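Peer 1: Here it is: the structure, laid out below.
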Protein chains: 2
Amino acid sequence: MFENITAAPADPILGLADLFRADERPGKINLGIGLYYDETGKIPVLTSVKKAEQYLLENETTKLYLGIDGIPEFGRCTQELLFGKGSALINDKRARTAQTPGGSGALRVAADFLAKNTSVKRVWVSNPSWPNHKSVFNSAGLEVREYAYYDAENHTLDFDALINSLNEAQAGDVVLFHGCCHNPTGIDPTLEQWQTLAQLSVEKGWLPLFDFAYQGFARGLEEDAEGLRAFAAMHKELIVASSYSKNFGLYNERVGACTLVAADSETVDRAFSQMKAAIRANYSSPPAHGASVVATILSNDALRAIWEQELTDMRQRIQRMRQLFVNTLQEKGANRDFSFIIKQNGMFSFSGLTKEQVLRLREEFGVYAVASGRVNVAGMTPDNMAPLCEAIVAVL
Amino acid sequence: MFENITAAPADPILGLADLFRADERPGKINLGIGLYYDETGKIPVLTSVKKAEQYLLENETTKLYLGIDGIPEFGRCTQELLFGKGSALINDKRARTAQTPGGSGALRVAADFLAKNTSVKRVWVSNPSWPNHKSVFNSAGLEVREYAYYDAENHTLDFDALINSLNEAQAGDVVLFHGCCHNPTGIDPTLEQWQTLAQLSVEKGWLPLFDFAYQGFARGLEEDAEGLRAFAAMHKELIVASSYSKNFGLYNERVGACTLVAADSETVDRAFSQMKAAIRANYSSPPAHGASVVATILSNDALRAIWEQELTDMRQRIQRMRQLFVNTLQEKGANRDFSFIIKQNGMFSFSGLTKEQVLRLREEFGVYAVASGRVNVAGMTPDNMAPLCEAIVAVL
Ligand SMILES: *Cc1c(COP(=O)(O)O)cnc(C)c1O
Ligand SMILES: *Cc1c(COP(=O)(O)O)cnc(C)c1O
């Protein structure tokens, strides 16, 4: 039965982790997978999280299955982070949120839901994009088309090309937007670009799907939600797949959400019943730990305060490694000007290195970056900066 | 886009918990969903688990993503529970285990793997079965066909009827078996029946899929794995979807596993890689908490000891309640003779009440059982036994 199964190709991101592991080379540097490291180079558990955990340890009395859609407080809290304290979306009971296993499972849930209940035939993702997007949608039997987005030459957002390629997006097609901190580019539309995009989609008939994995790493919690919030203001229907992996460092606990928005409560209710059905036929009910952690922190002023600061610290430290990266580069040779690297948001910079250049960094110098040239700034530290900037220079 | 979405029908099981939750009635009794309750009527966290949790609280230093296939040691431990500590499958490096989100997630994972990497078209499941089985398979585009299984008049396993049913199954068809504690009947094949089935499927060319959610609830850990293990000795390939929701009371942490066995390692590897791919396109990686809990317990002799005792305790308490259930019914003037209930294993009993009797039991007495007549024995207690038993009598 399995005789003729062809090995599949390794995840272009997950893959490298393997390789990374397997490499005995003493001074290896991992800038591939998007994980936030700290000055010491470790991937720590937030203090607000350890606190929330002790709290559960002490207060949990049952491991009783959660509801298909998970922890109600969790969805409530998610809806507020997303749309804001007093959104009409909330007051009008227009949004329903399902706790899912990471932003990843949220995407899948959304896909399955779409494929099976709407006549959505294609999904438009950006080029470049996050590698896993294709696989998720494809697995649900949806077509993935790509829309232009980055200007290699100028290291920026090519609005025209953006707009010019979406012209072929039919009405009823799904258009996927990254809420903030575009992965892998780090280039986001300005509030105005967003407002335009939002006008366009309504006019053109697209269903927006927000992939929101880095809320809080660009500017701030509220600030990072402006584009969505702008869309939510003109849209009747929307989907939001969001993750808490990064902003809470709860990577392995698989904490995410899938929010469905509809013109009205009755509609969002009916529709969400089908989303629930799709989850049932999948993993049934979601993992409690992670999300409990999240709900505890977000609904306790103190822990929340602690949490907001850790996030700020996280965001700030990445910003600092950013400027230090451009400086060290310069100060170390570098033919190219890497200044554009400072105007990018999030954990990564699309460095502009070639595929052969990255192969070489790895092979020769032991630095791991993704073949697209995407580096994880959060993985840079004062201590590895030099040796890392040296390897880059030697490959220029 | 959602204007026309049809509300989905309710989950015969899941949706019954809602109904339950919503009724203001004082002495309601929940005999629906399969949860273990204790003498006091609560659904507790095992102490072995609480112990393991503290341990993690204190020793976890990162929440770093797990491998797509999860915690390695967790997989190790799973294989030994399943096959033997000792087994050839293990020595021969012929089995690969992916940690998944519940036994449910493992089923979906298997379905997706099959549907896309093999020529499987149909999946055979017992009649009756666990309702969710059809939805999961149908979602992956697989056809679900049923094979006879229960002798309603006699309260037993109708073997020839089973065998004459599967005879209709083609080579290369998947045949789904419940490892032990058949849900919803509680009737499992004798070791000789298992052996027969095993020889028969090897000859007929069926790919066996074991759904193993109740290890340790029938007779014991090791003995409950006998049918599987007999299949494992004759088969080149098989799949095992196991859950730890029940034997560890880790219901909401979503702990399960999907085990793949192939003629050999070269083959199980290639194949597993396609399984990993199917996971990547799903939730990406599995939830750490629950699984770490399980791996900690199974790894430590002390903790494991404690855990096995708790499990024998749970199993024993259910055995007791069953005896008590028949006696009380008898002592309350039941028409029918319910002794067959003693010969069934696991959490449930297929009581033989009709649709209308179970409907009546609920509206009228507030006793909740599944429309199939399935009652959750683990939900009975000495304190509710009387009232429960009186409601039944009143409806017969
Ligand atoms: C990390 C990531 C996700 C999903 O992450 P989870 O780990 O599943 O929460 C989705 N989209 C992007 C762009 C990501 O970077
Ligand atoms: C409980 C159960 C499952 C899956 O349970 P999870 O909570 O998803 O681990 C699968 N099959 C049967 C027969 C079950 O009883």
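Here the Cβ of each residue, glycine as well, is placed from N, Cα and C on the backbone.
From Swiss-Prot, for reference:
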type	residues	note
BINDING	B:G34, B:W130, B:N183, B:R374	L-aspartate binding site
MUTAGEN	B:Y65 to F or S	Slight changes in activity
MUTAGEN	B:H133 to A	Slight increase in maximum velocity of the overall transamination reaction between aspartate and 2-oxoglutarate
MUTAGEN	B:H133 to N	Decreases to 60% in maximum rate of the overall reactions in both directions
MUTAGEN	B:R280 to V	Reduces first-order rate constant over 25000-fold
MUTAGEN	B:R374 to A	Reduces first-order rate constant about 10000-fold
MUTAGEN	B:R374 to F or Y	Second-order rate constants are reduced by >5 orders of magnitude
Peer 1: How big is the Cα-to-Cα gap, in Å, between B:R374 (mutagenesis position) and B:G34 (L-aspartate binding site)?
Peer 2: 10
Peer 1: Checking the spread of the L-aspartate site as listed (B:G34, B:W130, B:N183, B:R374): what is the longest Cα-Cα distance, in whole Å?
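Peer 2: About 11 Å separates the two most distant Cα atoms.
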Peer 1: Taking the Cα atoms as reference points, how far is B:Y65 (mutagenesis position) from B:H133 (mutagenesis position) in Å?
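Peer 2: Cα-Cα, rounded: 30 Å.
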Peer 1: For B:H133 (mutagenesis position), which residues in the same chain are close in space, meaning a Cβ under 8 Å from its Cβ, but six or more apart along the sequence?
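Peer 2: Result: B:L107, B:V125, B:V144, B:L176, B:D211.
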Peer 1: Within 8 Å of the centroid of the Cβ atoms of B:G34, B:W130, B:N183, B:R374, which other residues of that chain place their own Cβ, given that this set defines the recorded L-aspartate site?
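Peer 2: Leaving out the recorded residues gives B:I13, B:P184, B:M347, B:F348, B:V370.
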Peer 1: Taking chain A as the partner, extract the recorded positions from B:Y65, B:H133, B:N183, B:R280, B:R374 whose Cβ is under 8 Å from a partner Cβ; order them by sequence and answer 'none' if none remain.
Peer 2: B:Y65, B:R280
Peer 1: Do you know which of the recorded positions B:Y65, B:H133, B:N183, B:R280, B:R374 end up with C-beta under 6 Å from ligand 2?
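Peer 2: Among B:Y65, B:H133, B:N183, B:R280, B:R374, near ligand 2: B:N183.
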Peer 1: Cβ distance under 8 Å to B:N183 (L-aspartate binding site), same chain, sequence separation 6 or more: which residues?
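Peer 2: Expected: B:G34, B:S129, B:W130, B:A213, B:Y214, B:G346, B:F348.
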Peer 1: Which state, by DSSP, holds B:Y65 (mutagenesis position): helix, strand or coil?
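Peer 2: In three-state terms, B:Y65 (mutagenesis position) counts as coil.
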Peer 1: Return the residues near B:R280 (mutagenesis position) by Cβ distance under 8 Å, restricted to its own chain and a separation of at least 6 in sequence.
Peer 2: B:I68
Peer 1: Under a three-state reading of DSSP, tell me whether B:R374 (mutagenesis position) is helix, strand or coil.
Peer 2: strand
Peer 1: Which state, by DSSP, holds B:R280 (mutagenesis position): helix, strand or coil?
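Peer 2: Once the DSSP labels are grouped into three classes, B:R280 (mutagenesis position) ends up as helix.
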Peer 1: For a quick check of packing: other C-beta atoms within 10 Å of the C-beta of B:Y65 (mutagenesis position), how many?
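Peer 2: So the number of other Cβ atoms within 10 Å of B:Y65 (mutagenesis position) is 22.
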Peer 1: Kindly assign B:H133 (mutagenesis position) to one of the three DSSP-derived states: helix, strand or coil.
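Peer 2: Going by the DSSP assignment, B:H133 (mutagenesis position) falls within a helical segment, counted as helix.
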Peer 1: Quick one, of the recorded positions B:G34, B:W130, B:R374, which Cβ has the fewest other Cβ within 10 Å?
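Peer 2: Candidates: the recorded positions B:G34, B:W130, B:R374. Fewest Cβ atoms within 10 Å: B:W130.
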